[PDB]
Amino acid sequence: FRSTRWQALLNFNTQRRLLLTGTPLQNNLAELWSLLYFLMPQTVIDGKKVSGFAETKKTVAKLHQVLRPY
Amino acid sequence: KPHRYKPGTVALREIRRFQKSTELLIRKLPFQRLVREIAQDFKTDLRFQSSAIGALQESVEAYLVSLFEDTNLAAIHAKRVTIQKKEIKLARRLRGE
Amino acid sequence: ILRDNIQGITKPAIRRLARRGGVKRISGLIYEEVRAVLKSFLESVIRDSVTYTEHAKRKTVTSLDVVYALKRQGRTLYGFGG
DNA sequence: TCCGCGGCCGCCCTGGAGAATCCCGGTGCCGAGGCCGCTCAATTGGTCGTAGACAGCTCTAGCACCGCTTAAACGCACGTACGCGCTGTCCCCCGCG
DNA sequence: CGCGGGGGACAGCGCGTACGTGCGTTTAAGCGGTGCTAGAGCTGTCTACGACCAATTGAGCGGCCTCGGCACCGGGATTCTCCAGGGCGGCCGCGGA
């Protein structure tokens, strides 16, 4: 989040975005939310409402059940 | 043939540029290293803030630029154009320093 | 940071500074002699600055401290803390 | 001695070329100044004082001149020797990778 | 940090004249005197003329946030300058009758 390119490449005059990665990290929902903002900036910064509060199997199932469309 | 400019040709547009532009011309981190190394002798382990450093470099830059202009005036007075040690010492002495 | 940083004002830096004075050629021994002149001026300013800092019961040196240090030079024109 | 001509051919003028110009816009960004609180010493009033020029003597030396007596200036004539002109030398940092 | 080199720093010697130094003879100041009077100046004075806190007060500020401007290249002949042929400053030399 604190990176310079986080703000550098988030304000381009481009109508479409494409992101390629090897494999996103399973834990540390911070970078998952960061990528969610990278694809397009609409999601709220509060990632603790969906998960991160309360178990691992349910947490990962909910994590996979919210990023399915993209 | 390569477009090798004669010495003193680029200087025209160069002085056109840097007379209008008003940015710095000295590396910052070596300068703060210098001011530290001169400060510890007077007072060790000084807790330097972000300020009190740019003012010193600006002041010394203005003083040395004035001295260099005076030295250029002395060199032109010496029926020449280049700088030398004697021009600098004469300009400094006539400045009261 | 504390060892041989007098070369911070480099030879290309001195050449660029002399460019602002209006000179075409800068001799080889110009760089170190103007380095010594800068060292002398900086030492003269900072001696007064640190003495004022000791007088003011202060451990840190502020910009206004060197402003007063240069004040008794006798010009005192515009600048921060003027 | 005329001068025909031929040569050393290389230099300002001309044409071609290299990089920048400082605005027209795009995109993105950037902290002045008025506005809910405020606060706080300013602005008159009354008292306090006080000293600092209005006279007034005062006092003391400025000054312009009258009348001698020199002192460097001034012109001139020659000396000379060193800045300057002219020219030659070398040099080492600027432009570029 | 490295190299080509070329305009520029630095010197050798002639010019000659431009001060510099040695001749007389001044123009105006220094000194002795002076007779005054004209400016510089503190004392009775007394008044007006400055300072400071009560009731109010306004006025500029303490803090945020919009938005018309900052920064400079897409966009680029001309400016700025540099470098290769042409006609030429002509220069000059040498030789039949």
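Using the numbering of Swiss-Prot, the residues shown for chain B are 38-134, in order.
According to its header, the structure was obtained by electron microscopy, 4.7 Å.
The backbone N, Cα and C atoms fix where each Cβ goes, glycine too.
If you check Swiss-Prot, you get these features:
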- B:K57 to A, Q or R: Increases sensitivity to genotoxic agents inducing DNA breaks during replication (MUTAGEN)
- B:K80 to A, P or Q: Compromises telomeric silencing (MUTAGEN)
Which listed residue (B:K57, B:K80) has most other Cβ within 10 Å, given these are mutagenesis positions: B:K80
C-alpha spacing of B:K80 (mutagenesis position) relative to B:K57 (mutagenesis position), in angstrom: 39
